[PDB]
Amino acid sequence: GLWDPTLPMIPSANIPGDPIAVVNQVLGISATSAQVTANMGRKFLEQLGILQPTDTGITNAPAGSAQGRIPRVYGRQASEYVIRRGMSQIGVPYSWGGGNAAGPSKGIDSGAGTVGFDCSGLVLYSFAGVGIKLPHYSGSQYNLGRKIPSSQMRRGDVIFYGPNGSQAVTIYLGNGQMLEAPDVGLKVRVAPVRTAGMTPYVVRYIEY
């Protein structure tokens, strides 16, 4: 009962640090997920009319704090943009280790020749749109943001599975549905929430 038994019962792909997310051979440029995320964060803060010269564009709250860069009054807008980004990826193939802040990508190991998303890749891609920077490993994502009891999960909160949230991570959509990049041969999908292996807390990255 420690893991979700419908998926491989192993820790999710763990891709270290700040990977290159964009490579443009023609212009001769490349950039990492953090750079892509910061740029989107600044664009988002500008769209809210609140961009400051001190803003890098990274909007994460210190882990456990109920206050991040994005004002509470704009949290629902931020959350809905994150969800829109994720939902726009329905139908993209699964790839073990796949995805970065710029979109689906080549995976690692088994997924090395497959462009797509895995669980943490999809979540980090979605949240990057408002400057929320997340590591490409579900266990590490579980240690950021603010814990909410799972019984009180709310649309936009992030659901975790397995010990230390190491197996999988999905975005709660409300109404008992979640957005996930589940397993090989499947695609990014909306599916019923599964409680087997669920961590006792979900994580909130955006307050509203």
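All residue numbers given for chain A refer to Swiss-Prot; the residues shown span 265-472 in order.
If you check the header, you will see the structure was determined by X-ray crystallography, 1.4 Å.
Just so it is clear, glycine is given a Cβ too, placed from its N, Cα and C backbone atoms.
The Cβ neighbour count for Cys383 (mutagenesis position), using a 10 Å radius and every protein chain shown, is 29. Here Swiss-Prot describes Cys383 to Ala as a published mutagenesis experiment; the accompanying note says: Loss of enzyme activity.
In three-state terms derived from DSSP, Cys383 (mutagenesis position) belongs to a helical segment. Per Swiss-Prot, active site, nucleophile is recorded for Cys383.
Marked as active site by Swiss-Prot on the basis of sequence analysis: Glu444. Around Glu444 (active site), taking its Cβ as the centre, 27 other Cβ atoms fall within 10 Å, counting all chains.
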Item to check | Between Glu444 (active site) and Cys383 (mutagenesis position): CA-CA distance (Å) | outcome: 6
